[PDB]
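One structure below.
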There are 4 protein chains.
Amino acid sequence: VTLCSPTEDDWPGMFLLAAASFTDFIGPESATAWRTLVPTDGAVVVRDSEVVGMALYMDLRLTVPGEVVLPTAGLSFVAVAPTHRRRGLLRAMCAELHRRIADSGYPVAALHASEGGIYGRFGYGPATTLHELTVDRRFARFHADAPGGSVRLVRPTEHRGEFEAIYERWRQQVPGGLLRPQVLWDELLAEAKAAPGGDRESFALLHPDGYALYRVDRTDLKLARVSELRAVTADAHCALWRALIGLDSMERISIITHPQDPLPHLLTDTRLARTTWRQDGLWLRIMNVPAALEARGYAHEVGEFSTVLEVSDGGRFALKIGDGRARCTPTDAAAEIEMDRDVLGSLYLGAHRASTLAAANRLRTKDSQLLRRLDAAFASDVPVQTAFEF
Amino acid sequence: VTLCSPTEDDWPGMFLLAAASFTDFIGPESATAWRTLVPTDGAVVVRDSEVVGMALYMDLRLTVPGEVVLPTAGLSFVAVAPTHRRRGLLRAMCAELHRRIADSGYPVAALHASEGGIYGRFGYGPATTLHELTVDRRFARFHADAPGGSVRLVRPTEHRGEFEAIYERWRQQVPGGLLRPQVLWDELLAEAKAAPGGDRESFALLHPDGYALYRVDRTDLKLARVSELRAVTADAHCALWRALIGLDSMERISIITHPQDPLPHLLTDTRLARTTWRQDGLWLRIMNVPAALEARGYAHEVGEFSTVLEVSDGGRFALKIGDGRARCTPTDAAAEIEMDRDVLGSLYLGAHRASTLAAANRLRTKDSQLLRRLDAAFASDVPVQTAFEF
Amino acid sequence: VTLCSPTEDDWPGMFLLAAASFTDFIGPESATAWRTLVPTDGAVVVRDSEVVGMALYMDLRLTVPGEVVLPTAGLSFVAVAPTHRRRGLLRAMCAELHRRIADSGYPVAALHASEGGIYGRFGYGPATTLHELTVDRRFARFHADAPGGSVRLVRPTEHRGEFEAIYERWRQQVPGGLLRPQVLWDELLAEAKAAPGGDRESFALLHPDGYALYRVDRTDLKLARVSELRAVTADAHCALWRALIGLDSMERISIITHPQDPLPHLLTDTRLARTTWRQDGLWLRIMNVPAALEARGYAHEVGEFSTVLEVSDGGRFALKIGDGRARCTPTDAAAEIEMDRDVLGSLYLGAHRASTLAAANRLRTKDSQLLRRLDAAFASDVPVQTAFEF
Amino acid sequence: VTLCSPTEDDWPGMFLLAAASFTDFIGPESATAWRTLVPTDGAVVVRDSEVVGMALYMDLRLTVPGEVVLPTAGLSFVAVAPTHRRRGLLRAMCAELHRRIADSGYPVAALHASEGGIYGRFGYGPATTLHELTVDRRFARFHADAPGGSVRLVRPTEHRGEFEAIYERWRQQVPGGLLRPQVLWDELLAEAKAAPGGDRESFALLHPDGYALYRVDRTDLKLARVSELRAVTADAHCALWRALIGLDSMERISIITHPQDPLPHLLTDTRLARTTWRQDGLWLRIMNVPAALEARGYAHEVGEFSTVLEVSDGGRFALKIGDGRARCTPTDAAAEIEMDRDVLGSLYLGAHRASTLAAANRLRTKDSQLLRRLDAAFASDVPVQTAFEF
């Protein structure tokens, strides 16, 4: 087997492995748009001579706590032929891409994981939580305190400019936000069209400061699935949900959102917004510990403290956090905190508490006070959300 | 209809309404043990003359952030006859018990709610979250970092003393903890016996600093249900879970736990600990705002700040928080924060973020900085858990 | 009603009855390929004047024990209008086709039965067994003794020549094998293309001496269905299954195979290859008892014996079996074995033991020793498989 | 940990591990009857001091091809505490019991396996196949050839003598038969009584030469489950099935039987007897290869042949088979057949063909002719059945 950058001739072999590996890849036209986001030298293939393994990264922009945008290597299109399992092909491909990503100056990489037991060992930590709420909208009454009591029903394709502009405001403001380039809007609005023997037509609820894309389920005609709700204000979020609760021909509204979605609190019965599903969303690998820890904002409420952080096989650093900024500098002083690289990725966007990872011995410290300070500092003011799967 | 304290002769009528209202009440012997926790004047009945409505409170001890134990009025045994709906019987009974509870000097009341749309309007806020994890234990491997790699399989009835002592340590240390008196241990260990055409025998996994009571499901013989796992140390929690993952004849282990249960992080695949169910656990009504806000501990990391808190129809208070202590004193100065009483109950044990209740307009403030300070201060160092249903 | 050979003008009426009778017949283009296998005078229709009944046979080549290929009349396209039940239309059509098949010199006829209670009375015996194995491939580990530890993932349409050649070797070597002409390869590879609102794309695992065609289930995206696995060697069979167990995004692999499929024995846990479904496959009617009994090979291990076989209303024969060859000649000597014609079809490819049919009194003999000799002689060295449905 | 024979004081600890390990063990009274079949020194326990592991064997009598009865060590009551997995406790206990079983002069051991991946490595091969048939009895019509067209509906407890005598004839005549002592009849007839919140009453269909015990399913009141059908003659088997098809208030009859059950062939529609479940039944470990190979009968139809059989780490033997008898004697001549010990157990009662185990490379030989001779010789005239689980 040989690991090399793919040639134009290697692409048909990649498209075949893709079709066999992913239920979401239909054919070459499926790749056209995502491929525009792959840099020169962004891809590796393993040849046997047919393609038996592939992996690439895409140039992305990820928003992190403090509204800081990081160049981010989005790992994607990762597959090993069913003929070639247990030959370390994934280890080799990830090691080569991580080399190129680090040398190219990316502070972090990110992916969505098809299984939860794979990417931990390559330094990726689950960093956002997908939280499915299902509302029995037939009982839903808004609380007296709920805002409203502004939104228009529209065809997505006739308001592209306004979705683009609302999303752009949303992604810059929310940790987990990704820049969504032209070609990904082209794909999104092509999926909005009804599919013969497939998904139904998508409709949109448009507010000046928010939108919701939703579609009636292919088989359950009493279920509306919100694919996407981007709200820049609490008013937009409430207004949009009043409209979704107004889909009177539906029994149930489902959305994949985040754990801190305020929806339940908009209702007289919080229990109506039922959690039907939870899973890891975006995974992060911190490529450069100092660049990542320095780039992001920290809680202003915690007072200035100093410690020494060791990442297992990732360096040791004097970490000083105060006025919501971090300085992270080389040191050989005794470590006060130790953790594998994945644990740091899981901490980085505020989705997992340090004290929770400590109780499981994934983060190790002998100062329970330093543990409380870590928790408070790495917390995100704005709750972390998931932008889109790649 | 007449609302009065029940006579000894009124009890049979109460036992009948109970049997008809609750699927967990079998007959008079069902009440013997809970009744020892009801004070003189702890109960009201509505007569028509048969019992058509009843409610009572029990003398409980609830642990709150900072390991402070509060005398707590546990509302229980609440029923309105199906013949007497929409006549304000529940409003009248709750108003009378709240009078007696406030006059008796209880700073808080608590309940478990049969529906989520009832008790908000009587000032009760959902204050803990039940979080069901189901582990496909056939794939569960412990992470390298996981502690262990101490527990004994025992009959519960032969180790009462040691369960009592571990629970007693657990309940004093964890927000949501309740004192469990002799008679509730008598009931718990009577349920542990196998029931003809009912639940199977309960077994116990005993560690010096923790226990788990579990039982094979009545119908699904590949599912083990953990009724209760009390761990005083991270080592006890990990040791106990290694033992539960060792139930090799089971496919699945389910437990009702709390959102911050470290279990997922003990595994190479975090996704194996699936959230199968979420719901409100304990509800709190703050009877006395100053006594409750002063009694509990606050985060040391937030710096001293001062504000004015109004509870809708519950008073206005100068609130000063610093060194993890609150002073809460009468004032007529302009409110900076407003909220209904239920919202304060939901904040009180740290289960709901102020910024989440604000985004839904349940908590109102014009200083986003004061909002961040509220969040950080009301956070609990030790994650809030649910002791037992009543 | 009139039973006659169909005219070109009768075909549209046949295509209509077909569309109404079979869920697998879409329209005239559905018949083009199968029709090339129908000889002049191979078809009958019953007219009322519209077509109310039809039946035909196709010219096939069936492999039987000893690698002997028989000209075989494949009954197919059999339907009676829902308007014309219980008028003996099926009896009349089968009697006419059996006349023409016998006169044309076919030693056997064969069919696949839509119900199990129809064709027994026309002399057809179930002769192969379909055996669905479903593997929970997430637990499947190969035994130390298992071969391998050679196959390529390919698009079927780009390797037609190599599938044709492997199948051709397979069908000549295995009892139940059918010759698959060009036009049936045209159809097979046309089904391999993904269908809008239909089956997904088929992929292929290609070995020098074997192939597997498989497809992800239309609705269950964790199930891969093997449509066809043709292995000429034990190495090819094992190599192909290692590749199928390598479909890591699947939970389950299902195949319709034969009872003696060695797959279970390739695993450390034989129980993982679960039998999810069993049914009769190919049915045989012996048209000419002497020609059929003489054409096939018998077990070399049984010693030369002689008996007299009566087929109810099918003749009586002196049957001498030795050196794996049979002589079967007319006689009026006392019968030692009696059975209906269907029973002989069920014995013929080795799928059903004589002693099993005897215990049910379908085969009658007064010598338990002759019964043991029949069992051993009619056994097939190579286990009987099912080629393709028609 | 210490492995020793259990003391009378160790029994309560064993009863506790049992209740926690097996859903079929209710308490000490559950063991009384099985314990009478355990010889002095038949049991081992591992102490930590509480019981954390146990295993024992029972003195059984197993019928093998040629109606030969073997003293058989029935492994049973095998458990490792959930606290003590992956410490080789099962390996140690099986090694000690195998020592004592071999020294005591047992030619074979047997067990029923709770999982299919455990006992292969200790030399146990699956030796019988459980085959669940479910009959939609509303369509079942007996074939014209079917016998009958003698049985009485009785209470089991009033005809113990006649069940005992029929079973005793059955078990001596059928490979897989076990002697059923008094105390196991006491248990069987105690289970026949209806259980409060449990199984319904068992009824019996009694023929001079056969019986069926059946019970209506606890939840599905249209399903009758045959627990046991012992037929000494084909007439008894047919007569009994006519009676079961006469349970006109039922939709479905289910029985766990053997693959060669003639039932399907008693019907005009063979497809009505649907295979709903298949699994390994009895597992065999050959303790002494020569004693086991010599004790059993072989097919008279195969001619005298000689070979050299090696069992991996179990000796090499000159094996001569002719006139349905084997001589099996020590040799150092070149092996012609090799296999692990488990493979020999799987061959021993005729349930698995040598050529099937060869195709999976579990049995290795370079003479395809010797393979055909092995198949034919190890075949059982009387189809192997499963007596009762232990």
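Here Swiss-Prot sets the residue numbers for chain C, with the shown residues being 3-50, 56-156, 162-402 in order.
Structure method, as recorded: X-ray crystallography, 2.4 Å.
Cβ atoms here come from the backbone N, Cα and C positions, even for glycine.
Quick look at what Swiss-Prot annotates:
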BINDING   C:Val85, C:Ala86, C:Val87, C:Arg93, C:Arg94, C:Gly95, C:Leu96, C:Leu97, C:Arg98, C:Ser121, C:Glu122  acetyl-CoA binding site
MUTAGEN   C:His119 to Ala  Decreases catalytic activity on AG substrates, leads to a change in the number of acetylated sites
MUTAGEN   C:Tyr126 to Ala  Abolishes catalytic activity on AG substrates. Abolishes catalytic activity on HupB
ACT_SITE  C:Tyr126  active site, proton donor
MUTAGEN   C:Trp197 to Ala  Abolishes catalytic activity on AG substrates
MUTAGEN   C:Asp292 to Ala  Nearly abolishes catalytic activity on AG substrates
MUTAGEN   C:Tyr310 to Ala  Nearly abolishes catalytic activity on AG substrates
ACT_SITE  C:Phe402  active site, proton acceptor
| query | Do any of C:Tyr126, C:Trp197, C:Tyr310 (mutagenesis positions) have a CA within 10 A of C:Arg94 (acetyl-CoA binding site), and if so which? | reply | none
| note | Across all protein chains shown, the one of the mutagenesis positions C:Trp197, C:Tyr310 with the most other Cβ atoms within 10 Å of its Cβ is C:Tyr310
| said: Tell me the Cα distance separating C:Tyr126 (mutagenesis position) from C:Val87 (acetyl-CoA binding site), rounded to the nearest angstrom. | reply: 14
| task | Determine, using Cα-Cα distances only, which of these mutagenesis positions is closest to C:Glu122 (acetyl-CoA binding site): C:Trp197, C:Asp292, C:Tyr310. | result | C:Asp292
| task | Would you mind reading off the Cα separation of C:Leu96 (acetyl-CoA binding site) from C:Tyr126 (mutagenesis position), to the nearest angstrom? | result | 14
| request: Among C:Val85, C:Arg98, C:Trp197, C:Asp292, these being the recorded positions, pick the one whose CA is nearest to that of the residue listed as 'active site, proton acceptor'. | output: C:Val85
| task | Count, for each of the recorded positions C:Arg94, C:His119, the other C-beta atoms lying within 10 angstroms of its own C-beta, and report the residue with the smallest count. | result | C:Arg94
| message | Less than 8 Å, Cβ to Cβ, versus chain D; work out which of the recorded positions C:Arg98, C:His119, C:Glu122, C:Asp292, C:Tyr310 satisfy that and list them by sequence. | response | C:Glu122, C:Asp292
| How big is the gap, in Å, between the Cα of C:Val85 (acetyl-CoA binding site) and that of C:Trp197 (mutagenesis position), rounded to a whole number? | 23
| query | Out of C:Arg98, C:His119, C:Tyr126, C:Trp197, the recorded positions in the record, which is closest to C:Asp292 (mutagenesis position) when you go by Cα distance? | reply | C:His119
| Span of C:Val85, C:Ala86, C:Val87, C:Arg93, C:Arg94, C:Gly95, C:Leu96, C:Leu97, C:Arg98, C:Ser121, C:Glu122 around acetyl-CoA - largest C-alpha separation, Å | 19
| query | In angstrom units, rounded to an integer, how far apart are the Cα atoms of C:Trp197 (mutagenesis position) and C:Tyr126 (mutagenesis position)? | reply | 29
| note | C:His119 (mutagenesis position) sits from C:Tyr310 (mutagenesis position) (Cα to Cα, rounded, in Å) at a distance of 25
| task | Taking the Cβ of C:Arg98 (acetyl-CoA binding site) as the reference point, list residues of the same chain whose Cβ is under 8 angstroms away and which are at least six residues distant in sequence. | result | C:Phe129
| field | Nonlocal residues around C:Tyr126 (mutagenesis position), in sequence order (Cβ under 8 Å, 6 or more apart) | value | C:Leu118, C:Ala120, C:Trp295, C:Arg297, C:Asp354
| task | Using all protein chains in view, find how many other C-beta atoms are within 10 Å of the C-beta of C:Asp292 (mutagenesis position). | result | 23
| Coarse DSSP state, helix versus strand versus coil, of C:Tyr310 (mutagenesis position) | coil
| C:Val85 (acetyl-CoA binding site): tally of other CB atoms within 10 A of its CB | 22
| note | A correct count of other C-beta atoms within 10 Å of the C-beta of C:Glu122 (acetyl-CoA binding site) gives 9
| query | In terms of DSSP three-state secondary structure, what is the assignment for C:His119 (mutagenesis position)? | reply | strand
| request: State the three-class DSSP label for C:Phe402 (active site, proton acceptor), counting H, G and I as helix, E and B as strand, and everything else as coil. | output: coil
| field | Mapped DSSP class for C:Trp197 (mutagenesis position), helix or strand or coil | value | helix
| In DSSP terms, helix, strand or coil for C:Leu96 (acetyl-CoA binding site)? | helix
